[PDB]
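> One structure coming up, written as C-alpha cells, with questions to follow.
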Amino acid sequence: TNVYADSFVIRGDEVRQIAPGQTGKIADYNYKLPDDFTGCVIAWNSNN
Amino acid sequence: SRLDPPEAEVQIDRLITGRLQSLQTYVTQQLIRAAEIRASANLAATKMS
C-alpha cells in the first residue's frame, strides 16, 4: 500500500543498531525500529 | 524485568508453550478420568434403579 524511505547518516559501529529489537545510542535515542518491522535496511560507505 | 523484550520474548514464548502443553495434558487426563467416572456413575444409576 505504501513505502517509506527513512534516510540518515550514521557510523559503522552503530550500523548494527538499525534493526528490529536493537539497543544502543541510535536505537534508543535517535531511531527505534519496531519488533515487527517489515522492510529492508541499506547502508554504504560515504568517505568520498 | 531483567531481559530486554526483543530477547525475553523468545524465553516467554518457550515457557508459554511448555505450560500450555502441561495444561493440555491435564485437560486430556481429566477428560479420560471423567469418562471413567461417567461409566461408573452410569453403572451406579443402573444399580440404584
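Here Swiss-Prot sets the residue numbers for chain B, with the shown residues being 982-1030 in order.
For this deposited structure, the header notes the method as electron microscopy, 3.2 Å.
Placed from the backbone N, Cα and C atoms, the Cβ positions cover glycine too.
Straight out of Swiss-Prot:
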type: VARIANT; residues: B:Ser982 to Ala; note: In strain: Alpha/B.1.1.7
type: VARIANT; residues: B:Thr1027 to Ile; note: In strain: Gamma/P.1
> Among the variant positions B:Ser982, B:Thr1027, which residue has the largest number of other Cβ atoms within 10 Å of its own Cβ?
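Of the variant positions B:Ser982, B:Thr1027, the highest Cβ count within 10 Å belongs to B:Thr1027.
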> Any idea what the Cα distance is from B:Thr1027 (variant position) over to B:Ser982 (variant position), rounded to a whole Å?
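About 58 Å separate the Cα atoms of these two residues.
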